[PDB]
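Data first, discussion second: the structure below is written as structure tokens.
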Amino acid sequence: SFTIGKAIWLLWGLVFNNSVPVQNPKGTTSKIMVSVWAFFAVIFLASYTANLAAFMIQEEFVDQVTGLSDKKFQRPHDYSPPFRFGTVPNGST
Amino acid sequence: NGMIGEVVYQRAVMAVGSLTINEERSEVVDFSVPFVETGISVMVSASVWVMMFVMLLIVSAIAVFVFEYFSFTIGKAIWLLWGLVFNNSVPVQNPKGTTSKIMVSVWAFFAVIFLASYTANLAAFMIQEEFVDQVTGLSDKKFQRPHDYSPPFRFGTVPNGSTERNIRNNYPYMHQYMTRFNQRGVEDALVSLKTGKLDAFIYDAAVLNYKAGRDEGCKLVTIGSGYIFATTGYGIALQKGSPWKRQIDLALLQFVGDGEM
Amino acid sequence: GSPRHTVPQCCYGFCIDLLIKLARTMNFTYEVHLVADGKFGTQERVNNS
Amino acid sequence: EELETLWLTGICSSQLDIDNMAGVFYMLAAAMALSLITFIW
Amino acid sequence: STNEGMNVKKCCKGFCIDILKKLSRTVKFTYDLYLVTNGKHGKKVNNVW
Amino acid sequence: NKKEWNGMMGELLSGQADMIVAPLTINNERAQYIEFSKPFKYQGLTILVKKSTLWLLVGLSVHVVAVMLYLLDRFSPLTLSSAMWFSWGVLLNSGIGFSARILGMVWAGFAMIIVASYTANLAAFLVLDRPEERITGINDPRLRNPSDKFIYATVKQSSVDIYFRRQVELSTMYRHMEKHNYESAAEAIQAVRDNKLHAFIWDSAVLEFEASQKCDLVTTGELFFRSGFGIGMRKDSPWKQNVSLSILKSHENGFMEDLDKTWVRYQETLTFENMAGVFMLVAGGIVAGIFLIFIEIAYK
Amino acid sequence: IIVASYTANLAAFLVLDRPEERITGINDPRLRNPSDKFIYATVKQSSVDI
Ligand SMILES: *[C@@H]1O[C@H](CO)[C@@H](O)[C@H](O)[C@H]1NC(C)=O
Ligand SMILES: *[C@@H]1O[C@H](CO)[C@@H](O)[C@H](O)[C@H]1NC(C)=O
Ligand SMILES: *[C@@H]1O[C@H](CO)[C@@H](O)[C@H](O)[C@H]1NC(C)=O
Ligand SMILES: *[C@@H]1O[C@H](CO)[C@@H](O)[C@H](O)[C@H]1NC(C)=O
Ligand SMILES: *[C@@H]1O[C@H](CO)[C@@H](O)[C@H](O)[C@H]1NC(C)=O
């Protein structure tokens, strides 16, 4: 019996259950309530997998330049990657 | 009577309204070509486990070889093995074999990727959504006898219709069973199906498709697309020997051929 | 609701600033006043004629 | 709008996100820094 | 060698073509549509368009 | 400079034939010259189509974690293999009998983020791995503006070819389909069988019969130009009225459905694909591990 | 297998299925044959009404 301060890491390993070596208590109290808390851990992992399953719903990558208001278009040499922009000749634009 | 009586007795010229095409009408009037496909319808509302078992016995044989080289894990290795297939944190055995520890590591990696692939199989089984049905057309064996099944179901038509003539020239006994089921209105049968006062409703296909295509709720489900059914069309009736037949027959095919239909 | 209560208030916003730009660019004074109802205006039969 | 519909019509790897996982690597670096803090004391 | 050229009849289609056809059917005029020779849209080249 | 009619209408209008009994695609042009009957089959148109670094990075990561945990084991405020395989078992969730506890806590949370990210990876690739080359659309701008990869055509000088010649804007298609027009339908089935035809326009129930031939012979779901297969005829002729009456007499009873039972109605992700090569590679890894185990036997 | 099926159908319950909270404009069948449910209107005597 040495799990005074070790009960934090022990309850952590009983949350996550990744083959952590666990000093198993002989008391029914922590057995029942850590069973309830690890049930919460199992459904929390189910919710986290559902969160990462909802992570793939969207399909959107943002733009790079917002438009004419960027200082990239105002000054190209101030920014280290070189970029090029063109028009049509003799046009209204 | 009705539109056929108005066309045959020359009180009109042509009927543009919705009208089926059968034999005796084609005897008494001249039809155009059909332009819409309108039949009739009825409206109502393991080798993976084998190879896993083989590799399980392979792993247990390698554990037997560990016991030969370097202790109660003879038959208990199977219990540890299929417990750590699923990783249920069951107290099983402490593997002291170095070979056994490496084999348990490789097998646990395989078990993690197998349960991950089974979650993928769960999502793949989840995405597919089927639509099972009960009656598969007029050739249903329910229609042969409503007492063959325990509740006597209700199949109905509209009165004095061409569907009634098509049934009474297919099976007059079907008309004899339908005699206790004669209801009047189309929307009457619609409300009767939405409540539960009717089981089946034999009618034209396209009108029921139009009713179900705008129905708030989509509870009523069609049977196929007119596969085992009358398979005819709605044309434009004309008088006997009318000169307008050729121009209308060309114009309807033009209306099909330009996509305007 | 209010048959006769007409007050001067303070107008600002989008087309207000547009009209200010017009009055600064083009030489004209102006007199902003609101409309007596809350409608754009539709063509409808009046009582007489 | 009908002519706009007629003539102007158009549509619309096991290394997915190194960004969030690299943030968890930053958490790992903070963890090894805290381990060094507990190590020196 | 010479700036003389042939006026080859070609076929126009598209968006503004449909606009011109519907304008012709509504306003009820006639037209002889043809293509430009100089090139692009236009530019005031020293007080010359 | 005279118009002509080839084919079955050529043998009919010459008097060599009397009655076209064939899958006759009814259109306006053939209606302007000869007379028809009411169609025995209602049938539209359709298309026949055919069906890394981070692993080694996590390995180097668990190597560095084992190094720092064994440095904590030496600088404590076969133990080496036991601590290393303790870290491996924390990584692999099986087979195990105070800042090291904190580092193992962080590593086990990291490995659960690994398996959750792999769960997100498989959940993404069970949806995103679906081909958009399966167009299933005539209104696709990839069909309106054709690409040189998508090979679509039909039978050379067919009724569908005339119907695409008439269409409101599809002279782009009509000048694109000229590169791959075929004489016979059997050669078209052979060419789509060789995966050369990326699309092929033909009447519906014909390809629906050809759908059950091979499992990759897939028909699209769109149903356009709902036409009729009927019996071709002459002009005003005594075989026009009673023949159409007998056709509709076959329609009123189940004789047409009997003919459907003869040929029309008659036909002719899982645990394997994601796991077969995986299982074989795991078996080969087991054999190589057995070889390394016999090396370890010969070590001591 | 029960907790895996529970994870799978809860991901189904919170990820995939969703009611169409929008109307998609002119392509709503419930505005073609309206009722007391979708109350749609505009400003009285506006150009939109014209
Ligand atoms: C633009 O105008 C100049 C003016 O001389 C001309 O030389 C040039 O060819 C033009 N470029 C075009 C039309 O692309
Ligand atoms: C159907 O025909 C019968 C026979 O004449 C007639 O009495 C009845 O009014 C018709 N209509 C019905 C039942 O709606
Ligand atoms: C506006 O015009 C008047 C005469 O038309 C002139 O006296 C006045 O200076 C002008 N004001 C401005 C701001 O141009
Ligand atoms: C003017 O028309 C409105 C609209 O019908 C009516 O209510 C009102 O009484 C009419 N005015 C008079 C004086 O009748
Ligand atoms: C068509 O049928 C009617 C009645 O069945 C018969 O009187 C007529 O002679 C038939 N015509 C031909 C050409 O067989």
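Throughout, chain B uses Swiss-Prot numbering, with the displayed residues spanning 494-538, 555-579, 598-788 in order.
In case you wondered, yes, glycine gets a Cβ from its N, Cα and C as well.
As recorded in Swiss-Prot, the features of this protein are as follows:
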- B:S511, B:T513, B:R518, B:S689, B:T690, B:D731: L-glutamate binding site (BINDING)
- B:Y730 to F, L or M: Strongly decreased sensitivity to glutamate (MUTAGEN)
- B:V734 to A: Decreased sensitivity to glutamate (MUTAGEN)
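The structure, with features from Swiss-Prot marked on it.
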{"residue": "B:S511", "record": "L-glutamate binding site", "DSSP class": "coil"}
{"residue": "B:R518", "record": "L-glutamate binding site", "DSSP class": "helix"}
{"residue": "B:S689", "record": "L-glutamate binding site", "DSSP class": "helix"}
{"residue": "B:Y730", "record": "mutagenesis position", "DSSP class": "strand"}
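Once the Cα atoms of B:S511, B:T513, B:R518, B:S689, B:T690, B:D731, the listed binders of L-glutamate, are compared pairwise, the greatest separation found is 17 Å.
On its own chain, B:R518 (L-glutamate binding site) has B:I497, B:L512, B:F524, B:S689, B:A764 as residues at least 6 apart in sequence with a Cβ closer than 8 Å to its own Cβ.
A Cα-Cα distance of 11 Å separates B:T513 (L-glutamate binding site) from B:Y730 (mutagenesis position).
A gap of 6 Å separates the Cα atoms of B:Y730 (mutagenesis position) and B:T690 (L-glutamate binding site). Across the structure, B:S511 (L-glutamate binding site) and B:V734 (mutagenesis position) place their CA atoms 10 angstrom apart.
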